[PDB]
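Accompanying notes for the structure given below.
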Amino acid sequence: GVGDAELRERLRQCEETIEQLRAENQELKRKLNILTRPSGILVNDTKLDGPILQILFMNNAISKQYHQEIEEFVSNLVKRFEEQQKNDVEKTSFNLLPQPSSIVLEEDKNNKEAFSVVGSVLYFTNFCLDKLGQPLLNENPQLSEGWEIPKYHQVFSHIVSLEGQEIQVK
Amino acid sequence: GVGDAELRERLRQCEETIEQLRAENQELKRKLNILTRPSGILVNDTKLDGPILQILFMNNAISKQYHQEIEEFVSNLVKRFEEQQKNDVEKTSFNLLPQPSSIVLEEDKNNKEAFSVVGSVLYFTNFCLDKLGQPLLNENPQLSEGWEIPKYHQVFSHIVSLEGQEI
Amino acid sequence: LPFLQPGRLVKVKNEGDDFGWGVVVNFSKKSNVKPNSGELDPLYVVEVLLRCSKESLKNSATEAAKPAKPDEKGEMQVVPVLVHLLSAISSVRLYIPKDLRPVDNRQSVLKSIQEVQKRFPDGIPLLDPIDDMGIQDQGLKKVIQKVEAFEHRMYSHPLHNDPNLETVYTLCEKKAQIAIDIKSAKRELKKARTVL
């Protein structure tokens, strides 16, 4: 009796908990509309098919009158990559993903090597808001395709380590 | 007894399902933060002090070897913007907002003019997967930022209609 | 109106024929000059690039109609259409040439609409009325509920799974049209000499 009533109350509470969770798993995909991944596409390649990049044009930005130079620029990149296809050399030039957050799929083939956000930044007048970084090859920034190191003098022979951990760098 | 045990098993199964939904929600949290809203940002130059774009780089050799000219391009775009003055060319038409989907406000009052993203397009090198359209004033789509109309000849002189109201 | 950029791949059917898929070129709120029987609502004209027939272009003054037939290769031209004829809005924006007005670039546009159809064999994703536009008007929820209900029981029907459904559909359409014809003929015959 009392135990049965307690069990029924617990079951009702659990169902309500799921409702809250059911409600969130319904109101999230609403804001997630921006990401589309529309339907079944047929990507017979992974180095020339698939998207390039997703731009979120910002409001209250007087810099939106440039809506054409961006498009023509991102269109001339593919034709320049075609005219600069390669100086044919055998190299894998493979890359992995630091952050696996792929765009959602509301489509009721490939979905891993494509439709995967690799980097997202939020440009400012001078700032940036990177949180995912460029993917690396063998943890060495000296041969990657995107990174580019500035020039500097570097006369600071021998680091200051912590407590008794002097390391003879050179 | 047996009925009580079955009820307990059903309750446990329901709890396990609840846990899975909670884990899925915690996962989808990641996706609902790439929008980003660090905190309340101090801005003064309303509509001139704030983000300009938000590029989401995608897995493709073009978007991970040609990266640096994209950054120099956004840079040269932000610099070339400040060499016009003594003009009213910013909106010039009272360009009210289209119907946006505002980025979630992360808390970690004021600023009702907030980000309110106003578009998104996917490039596949032979088309464009647009959404959210593009802002423009009440009418007259030739006095707004954007909308570069091509040149056509308009050889026809009789508009199609359902019945009547012919040109 | 904010969804009418050049390349939107609209569809047009003014109850007579299918033109196909075509890219939008321009649009305007041009009102009725010299309004016949007055004017109280504004109309909009969309200048959109369809695929017309050779016979339609050779005169190009009678009705601006009769798109090309599957037995002819046809030629594409920009045609003005009414706003209330757009039976489908897509979510794809083919790139448009610069300054145009020849033949070859329109042929490339034809080629482009031809590969893009070779990428969504299921069907081009057009739009979602609930979210993409941003409608917050009371009542549309009722109609979407009703459409979801009707299609739910539709597929929930066994006949749907059964084959030869199309043949029976055509038969029923034919007999319904015969019934309509007989109704109209009896309506006319009910006035052969009736208080004329």
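By Swiss-Prot numbering, chain C shows 651-846, in order.
This deposition comes from electron microscopy, 4.5 Å.
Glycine is treated like the rest: Cβ placed from N, Cα and C.
Taking the Cβ of C:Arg658 (mutagenesis position) as reference, residues of its chain lying under 8 Å away and at least six apart in sequence are, in sequence order, C:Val673, C:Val674, C:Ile739, C:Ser740, C:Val742, C:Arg743. Quoted from Swiss-Prot for the published mutagenesis C:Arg658 to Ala: Decreased interaction with NRDE2.
For the mutagenesis result C:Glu697 to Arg, the note given in Swiss-Prot is Decreased interaction with NRDE2. According to DSSP, C:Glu697 (mutagenesis position) sits within a strand segment. Proximity of C:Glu697 (mutagenesis position) to non-local residues of its own chain (separation of 6 or more, Cβ distance below 8 Å) is seen for C:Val674, C:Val675, C:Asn676, C:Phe677, C:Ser678, C:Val728, C:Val729, C:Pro730, given in sequence order.
Looking at Swiss-Prot, the entry for mutagenesis of C:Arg743 to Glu says: Decreased interaction with NRDE2. Impairs the binding of both NVL and NOP53.
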